[PDB]
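Engineer: Take a look at the following structure, please.
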Amino acid sequence: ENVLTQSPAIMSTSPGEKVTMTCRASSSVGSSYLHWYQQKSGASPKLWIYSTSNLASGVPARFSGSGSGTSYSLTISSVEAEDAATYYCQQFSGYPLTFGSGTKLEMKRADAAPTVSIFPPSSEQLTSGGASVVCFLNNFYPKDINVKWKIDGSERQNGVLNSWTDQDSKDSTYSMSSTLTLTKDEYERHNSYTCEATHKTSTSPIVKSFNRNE
Amino acid sequence: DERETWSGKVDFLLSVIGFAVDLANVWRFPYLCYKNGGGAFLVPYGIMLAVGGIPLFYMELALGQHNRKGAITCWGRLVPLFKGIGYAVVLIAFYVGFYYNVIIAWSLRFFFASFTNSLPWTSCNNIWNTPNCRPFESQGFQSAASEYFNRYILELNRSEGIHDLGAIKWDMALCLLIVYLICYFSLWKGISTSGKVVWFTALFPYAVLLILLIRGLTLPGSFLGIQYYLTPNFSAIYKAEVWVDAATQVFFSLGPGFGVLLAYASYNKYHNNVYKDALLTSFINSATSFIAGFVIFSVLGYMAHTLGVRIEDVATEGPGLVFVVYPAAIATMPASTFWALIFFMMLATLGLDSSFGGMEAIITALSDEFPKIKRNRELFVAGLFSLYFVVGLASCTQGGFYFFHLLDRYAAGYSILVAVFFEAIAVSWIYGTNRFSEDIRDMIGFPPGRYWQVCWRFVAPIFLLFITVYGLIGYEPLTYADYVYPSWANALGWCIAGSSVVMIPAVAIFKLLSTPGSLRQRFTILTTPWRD
Amino acid sequence: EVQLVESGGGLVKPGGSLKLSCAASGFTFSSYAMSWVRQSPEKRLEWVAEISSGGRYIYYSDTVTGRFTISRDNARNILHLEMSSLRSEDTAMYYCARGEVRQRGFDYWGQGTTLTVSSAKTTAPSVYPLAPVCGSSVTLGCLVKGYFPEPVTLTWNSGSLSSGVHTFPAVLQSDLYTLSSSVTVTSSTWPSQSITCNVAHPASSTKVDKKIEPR
Ligand SMILES: CC(C)CCC[C@@H](C)[C@H]1CC[C@H]2[C@@H]3CC=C4C[C@@H](O)CC[C@]4(C)[C@H]3CC[C@]12C
Ligand SMILES: CC(C)CCC[C@@H](C)[C@H]1CC[C@H]2[C@@H]3CC=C4C[C@@H](O)CC[C@]4(C)[C@H]3CC[C@]12C
Ligand SMILES: OC[C@H]1O[C@H](O[C@H]2[C@H](O)[C@@H](O)[C@H](O)O[C@@H]2CO)[C@H](O)[C@@H](O)[C@@H]1O
Ligand SMILES: COC(=O)[C@H]1[C@@H](OC(=O)c2ccccc2)C[C@@H]2CC[C@H]1N2C
Ligand SMILES: [Cl-]
Ligand code: NA
Ligand code: NA
C-alpha cells in the first residue's frame, strides 16, 4: 500500500497567521487523485480540497493547496477560530486507498493558570469498599500540565487516572482530571490528601489540601 | 626518549575493544539488518568494512604506535602544515564529552530505579501517564515504557524546545556526577590503572550478552525475531541507500578521528604487531554487533508473538530501543528484576570504556604538547571534568534531551568526516605511502600488502567522499518528533561542527606566516617530517 | 438534501460476526459508488471497502479480506457491510461515505456507527457525587467509575445548565471505564439550590440521578 505521512501531527496557531501542513507519500501520486478533508471534534469528516487545487463547496477562499508526485501541502491564508480541526489528506490514485496520519490544528492564546480543586471520596463509594480522590484542573494553557499526588507527606504514583479535554471552542484553554483510586482501608490508615499542579504559568506549584479530621 | 607503556598486551586490546564497542553497536547495527534486507545487508557491510573501515582503523593504530606521541604532536611531526588536524581531532572529542556521558547517566538512573520487583514502567495508571498510554507500543499511541522515559525520567514534556531547558533534575545530576567520578578515578593515573579497568567495562557486556542471549532465544516466538533479523533480501544490494548505510555504519562503528586510536596505540611498544591488533579488534567489534542483534530481535520476536505487537513499532534505533522498547519486554518475562539490572549495567559499561578513550585522546594529546600538563595530570582532568560536569548540568535539565540530540548530529557530524578525509590524504599523498609502508615494515617486520596501499590513497578518500556527498544530498533541518529546531540552533551547531574543521586551514595559514622564504621553500619546509 | 445514516454496530466478542447498514437519501443511489471508511480511536482514518454503482466492482483494503463482505441494495437504497471473525483491531467508528468520481474523492459522509470488539463483559456504572471542603465561586463534580462499554451520557440538572461544565472523556482501565465531569457555579446558587448529576449508560440500562449533600 501507499503510505501517506502528514506533518505536523499537532500544530498551534494564532488567528490571522499563515499555516502550512505537508502531506508526503511513499509512492508518486497523480496530482488529480489527491484530496483533503476537515474533521471537526466529535463530527464526521468533510470534503475540503480535491485534486490538490480546487476547494470543495462551502470552503472559504482562505484555503489553498499545492503539490505533485510524493509531496503535497495544504495552506490556509489567515487562520480563523472556525478553522480549528484535524486535517487528513488522501490518495485515490490506486487501491488500496489510504489516508494521511492527520494534522491536528489547535488555537494558541494567553497562558492561563489552572483552577485546582480537590474532592474527597463520597461516603456512598466507601460503602462499596473503594475510595477515590478526585482533583480537577480547569481553564489553563498550554495543554500539558502535571499533577502530583502526595499523601502527606509521601508521594503515591500508581492508581492515578488522568484525563485531559479537547481544546475548547471559546476560552481556547484546556482542563484535566486526576483521580487517585484506593481501597477503603488504605484511605483509613492514612492522614490527608493533596494534589498540586506544575505549570508553565508558575515555577511554584498550585497546592490543594484537605484532612479527614477536619 | 622514554614514555610509559601498557602493563600488558591484553590491556591495550581490551582498551581499544572497549572504546570501539558501544551503544551504537547494540542500537544501530541490528536495525540496519532488519531495514536493509537482513543477512543480505552483510554483503555491502562486509565490503565497506574491508575496503573503507578497517584500512582507516589500521592507519590510526599504525600512526599512533610509530610516532609514539599524542594526536596534536603526531600530525605536527608528520605534516607540520597539517598539524591543525591534530587540533581538530582533539576538540572534536572535546565536544562529544558534553553529551555522550548523559547516555551512561540514563543507564545508571534506570539501574537505580530497577531495584524493586514491581517495575515502574510497566503500568499506565501512574501519576506521570496520560490517556494516550497503552501497555505496549502501538501506532498513534504511546507505550507505558515510553511515557516513563519521557514524562518521568527525562521530564521532557516540561520543555517546549531548546530555548526552554527548564529546571534541573538533581537525580540526573547525581547520576552524571557518579559517571564522571568513575571516569575520574579510572582515568586519574595513566594506563597502569585505566588500562586495567577496561577488563571489566569491555568484558562484562559479553557476560551479560551471553545470559541475555540464552534468555532471549528460549522465549516463545524468539525464532520469529531471528527471521525479521537475518532473512535475506538481495534486492537491497542494488539500492544505493543500503551501500550508504553500510558505509556510514562501518566508518562510525570503528572511530578514526577522535585521536583515540592514535593515542591508545602510542603507548604500544615500537616493534609490537599493530597489524594483527587492528584485525583482531575490528573483527570483535563487528562480531559484537552481530551477536547483539540476536539478543535484541529474539526479544523483539517474543513481543510480536506473545505480546501481540507489530514488528514495525518495536523495531527501532537510537536510545529508544534500550530505554523503552527492550525494557518493556523484560518486565513481562519472569525474574524481570534480574534482567533489568544486568541490562542497564551493561549499557553503562558499554558507555564507560568508550568515554575513557575519548577523554584519554584529549589528555595524551595535550600532555605531549604542553609539558606542564603531564605534571599534576589530575589537576588537569579535575578542572576538565569539572568543566564537563558544570556544563553537563544542561543535559540534566528538563530540556536535556533537546540539547543531547543537537550535539549528537553536529559535533560528531561532518566535522569528523572531513577530518579523517584530510588524515588519509596527508599520509598517502603529502607524507606518502612509501614512507608509511617503510615505517610499518620497520615496526612489524613486513610492509603492508598492495591491497592496503591502494585503499589508503584511493578507496578511502572516495569511501569518505561517497558518504559525505550523500549526507549533504540527504540534508534536512534538525528535528525531533514534531519539534523543529529553530534556525539559530542549526546555525550554532554548524559553528560547533565548523570550529573543528576551521583548524585545518587556520593552523596551516598561521604556520606559513611564521616560516621564512618564498611560497616554494616554506611549503616543502612544512611537508618535511620530524625525522629529517 | 443528501443524508447518510449508519445503523447496526455495538459490542461483539472476538471471532463474532456483525452486519452494518447505511441508509441513503437525497440522490439516486444506484448511480454512485459507495465506500466504508472506519475511524479508529487513535483518530486515524482507514479505508475498508468500495462497491461500484452496479455492485459489479468490489475493492477491499485488507487487514480485512474474506472477513468482510460489502453488499449493495439499490432498490431500498441501503449499503450493507457483513463482518466475520472480528477482533480487537477492528474496533472503530465505521463511516458510510460516498463518491463516484475518484478525482473528486468522498463528497458526503454519514454520522457513523460505533463498533466495539472486546472479550470484556458489560457492566453498570457506579456514579458518585463530590463534596467540597469546609469563596467567590464553587466547583462541583460527578464521578462515574467502572463501566463498559462506551458510551455514557452525563448532564447536570436534567441537562439545563451548559456553561462552566467540563466533561472529561472516559479512560479504559482493566476493562473498565472511569469518567468525571466538573461544573463551576457561584456560591450564591449553592447550596442555595439543589444540584443534580445525571448519568446514563444505555448498554447496561443504568440511569442514575445523584443529589449533592455538603455533609
Ligand atoms: C561479517 C562479520 C560477522 C565478520 C566481519 C568480516 C571481516 C572480519 C572480514 C570480511 C572480509 C575480510 C577481508 C577480506 C579481504 C582482506 C584482504 C587481505 O589481504 C587481508 C584481510 C582482509 C582485509 C580481510 C579481513 C577480514 C574481513 C574484513
Ligand atoms: C557472549 C559470547 C557469545 C561472546 C564472548 C566473547 C568473549 C569470549 C571474547 C570477545 C573478546 C575476546 C578477548 C579479546 C582480547 C583478548 C586479548 C588476547 O591477547 C587474549 C584473549 C582476549 C582476552 C579475548 C578473550 C575472549 C574474548 C573476551
Ligand atoms: O522504581 C523506583 C522506585 O523508587 C522511586 O522513587 C524515585 C525517587 O526519585 C526517589 O525516591 C529516588 O531517587 O528513587 C527513585 C528514582 O526513580 C519510587 O519510590 C518508586 O517508583 C520505586 O519504589
Ligand atoms: C560519539 O562518537 C562515538 O560514539 C564514537 C566513540 O565515542 C567517542 O569518540 C567519544 C569521544 C568523547 C567522549 C565520549 C565518546 C565510541 C564508539 C567508537 C566510535 C564511536 N562509537 C561507536
Ligand atoms: Cl557495528
Ligand atoms: Na563502549
Ligand atoms: Na563500534
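Following Swiss-Prot, chain B residues are numbered 25-163, 207-599, in order.
Backbone N, Cα and C define each Cβ position, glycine as well.
According to Swiss-Prot, the protein has these features:
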{"type": "BINDING", "residues": "B:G42, B:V45, B:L417, B:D420, B:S421", "note": "Na(+) 1 binding site"}
{"type": "BINDING", "residues": "B:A44, B:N49, B:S320, B:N352", "note": "Na(+) 2 binding site"}
{"type": "MUTAGEN", "residues": "B:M72 to F", "note": "3-fold increase in sensitivity to cocaine inhibition of transport"}
Engineer: Which residues does B:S421 (Na(+) 1 binding site) neighbour through Cβ under 8 Å, counting only same-chain ones at least six apart?
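Structural biologist: Set apart from B:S421 (Na(+) 1 binding site) by at least 6 residues yet with Cβ under 8 Å, we have B:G42, B:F43, B:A44, B:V45, B:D46, B:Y124.
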Engineer: Starting from the Cβ of B:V45 (Na(+) 1 binding site), draw a 10 Å sphere and report how many other Cβ atoms land inside it.
Structural biologist: 27
Engineer: Express the distance between the Cα positions of B:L417 (Na(+) 1 binding site) and B:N49 (Na(+) 2 binding site) as a whole number of Å.
Structural biologist: 9
Engineer: Give the sequence-ordered set of same-chain residues, not counting B:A44, B:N49, B:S320, B:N352, with Cβ within 8 Å of the centre of the Cβ atoms defining the Na(+) 2 site.
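Structural biologist: Residues close to the Na(+) 2 site, other than B:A44, B:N49, B:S320, B:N352: B:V45, B:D46, B:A48, B:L321, B:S353, B:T355, B:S356.
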Engineer: What is the separation, in Å, between the Cα atoms of B:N49 (Na(+) 2 binding site) and B:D420 (Na(+) 1 binding site)?
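Structural biologist: Here the two Cα atoms are 14 Å apart.
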Engineer: How long is the line from the C-alpha of B:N352 (Na(+) 2 binding site) to the C-alpha of B:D420 (Na(+) 1 binding site), rounded to the nearest angstrom?
Structural biologist: 13
Engineer: To the nearest Å, how far is the Cα of B:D420 (Na(+) 1 binding site) from the Cα of B:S320 (Na(+) 2 binding site)?
Structural biologist: 14
Engineer: Can you name every residue in this chain, apart from B:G42, B:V45, B:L417, B:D420, B:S421, with its Cβ inside 8 Å of the center of the Cβ atoms of the recorded Na(+) 1 site?
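Structural biologist: After dropping the recorded site residues, what remains is B:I41, B:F43, B:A44, B:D46, B:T268, B:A269, B:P272, B:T416, B:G418, B:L419.
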Engineer: Given a separation of at least six residues and a C-beta threshold under 8 Å, show me what packs close to B:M72 (mutagenesis position) in the same chain.
Structural biologist: B:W310, B:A313, B:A314, B:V317, B:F318, B:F530
Engineer: Of B:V45, B:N49, B:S320, B:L417, which binding-site residues come close to ligand 5, meaning Cβ under 6 Å from one of its atoms?
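Structural biologist: Those binding-site residues that pass the cut-off, since their Cβ is under 6 Å from ligand 5, are B:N49, B:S320.
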Engineer: Can you count the other CB atoms that lie within 10 A of the CB of B:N352 (Na(+) 2 binding site)?
Structural biologist: 24
Engineer: With every protein chain in view, how many other Cβ atoms are within 10 Å of the Cβ of B:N49 (Na(+) 2 binding site)?
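Structural biologist: A count of 23.
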Engineer: Cβ under 6 Å from an atom of ligand 6: which of these recorded positions qualify? The list is B:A44, B:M72, B:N352.
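Structural biologist: Not one meets the Cβ criterion.
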Engineer: Most Cβ neighbours within 10 Å: which of the binding-site residues B:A44, B:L417 is it?
Structural biologist: B:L417
